[PDB]
Amino acid sequence: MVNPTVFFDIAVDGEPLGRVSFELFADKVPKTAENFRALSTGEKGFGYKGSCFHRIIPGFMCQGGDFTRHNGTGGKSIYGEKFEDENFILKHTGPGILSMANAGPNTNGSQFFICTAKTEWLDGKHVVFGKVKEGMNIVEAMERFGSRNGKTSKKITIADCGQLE
Ligand SMILES: Nc1ncccc1Cl
Ligand SMILES: Nc1ncccc1Cl
């Protein structure tokens, strides 16, 4: 009944930076929220721990979740390699939005991005399923290690992750 909360503990070239937590909108997008929640706990035997934010573009987004190819070409969901676009109820309203990366319709895997700007042109194309709850400052810090082309100047990792409450 209560939306779950997950955390990532972010490191920058292995140095602790801080914690970002997310509310997952399981009330709106249960299937997509469950995927992210289980990948954050690692309870299916794989997931986000130790993965990186391989693409960070300041004033746009931080993308991560590619734990199989580490570069934006990989990842898998808890349902199989890909799963459908659950719905597009929630929109890309501003910084902090948590949304699924994809390579076309119905190609959700594990990769996700945290918005650092409003990205309304993604509405109805990427599934929005959560939002930063605490540590938007940490995301802003992360974002400073990006670049226009998305390459990061330091390795931004999810040193630890899991479920809170
Ligand atoms: N292509 C697919 N096949 C089976 C289940 C879900 C998807 Cl997206
Ligand atoms: N395999 C992928 N999964 C999610 C986003 C983008 C790609 Cl190429």
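The backbone N, Cα and C atoms fix where each Cβ goes, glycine too.
What Swiss-Prot records for 7-163 is domain 'PPIase cyclophilin-type', and it gives sequence analysis as the kind of evidence.
Mutagenesis annotation in Swiss-Prot: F60 to A, described as Loss of ability to stimulate MAPK/ERK phosphorylation; the structure shown retains the original residue. For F60 (mutagenesis position), the same-chain residues lying six or more positions away in sequence with a CB closer than 8 A to its CB are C115, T116, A117, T119. Secondary structure from DSSP puts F60 (mutagenesis position) in coil.
In this structure, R69 (mutagenesis position) belongs to neither helix nor strand by DSSP; it is coil. In sequence order, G75 constitute the residues six or more apart from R69 (mutagenesis position) in its chain with CB-CB distances below 8 Å. What Swiss-Prot says about the mutagenesis result for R69 to A is this: No effect on peptidyl-prolyl cis-trans isomerase activity. Reduced interaction with BSG/CD147 and ability to induce leukocyte chemotaxis.
Around the Cβ of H70 (mutagenesis position), the same chain contributes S51, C52, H54, each under 8 angstroms and 6 or more positions distant in sequence. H70 to A appears in Swiss-Prot as a published mutagenesis result, with the remark: No effect on peptidyl-prolyl cis-trans isomerase activity. Reduced interaction with BSG/CD147 and ability to induce leukocyte chemotaxis.
Among the mutagenesis entries in Swiss-Prot is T107 to A, noted as: No effect on peptidyl-prolyl cis-trans isomerase activity. Reduced interaction with BSG/CD147 and ability to induce leukocyte chemotaxis. Around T107 (mutagenesis position), the C-beta neighbours below 8 angstroms that are at least 6 residues distant in the chain are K82.
The annotation that Swiss-Prot gives for the mutagenesis experiment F113 to A reads: Reduced ability to stimulate MAPK/ERK phosphorylation. There are 24 other Cβ atoms within 10 Å of the Cβ belonging to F113 (mutagenesis position). DSSP classifies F113 (mutagenesis position) as strand under the three-state reduction.
Experimental mutagenesis is annotated in Swiss-Prot for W121 to F, with the remark: 75-fold decrease of sensitivity to CsA. When secondary structure is read from DSSP and collapsed to three states, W121 (mutagenesis position) falls in the helix class. Listed in sequence order, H92 are the same-chain residues six or more apart from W121 (mutagenesis position) with CB atoms under 8 A from its CB.
While the structure shown retains the original residue, Swiss-Prot records the mutagenesis experiment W121 to E with this note: Loss of peptidyl-prolyl cis-trans isomerase activity.
Swiss-Prot lists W121 to A among its mutagenesis entries, and the accompanying note reads: 200-fold decrease of sensitivity to CsA. Reduced ability to stimulate MAPK/ERK phosphorylation.
Among the sequence features in Swiss-Prot, the mutagenesis site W121 to H is noted as follows: No effect on peptidyl-prolyl cis-trans isomerase activity.
Long-range Cβ proximity for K125 (mutagenesis position), meaning a same-chain Cβ under 8 A and a gap of 6 or more residues, is found for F88, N102. According to Swiss-Prot, the mutagenesis experiment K125 to R carries this note: Loss of acetylation and interaction with TARDBP.
As a published mutagenesis entry, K125 to Q appears in Swiss-Prot alongside the note: Acetylation-mimetic mutant; no effect on its interaction with TARDBP.
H126 to A appears in Swiss-Prot as a mutagenesis experiment; the accompanying note says: Loss of peptidyl-prolyl cis-trans isomerase activity and interaction with HCV NS5A. Loss of ability to stimulate MAPK/ERK phosphorylation. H126 (mutagenesis position) falls outside any helix or strand according to DSSP and counts as coil.
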- Message: Validating a neighbour-count step here. Other CB atoms within 10 A of the CB of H126 (mutagenesis position): how many?
- Response: 21
- Using C-alpha atoms only, work out the spacing between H126 (mutagenesis position) and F113 (mutagenesis position) and round it to an integer in Å. 10
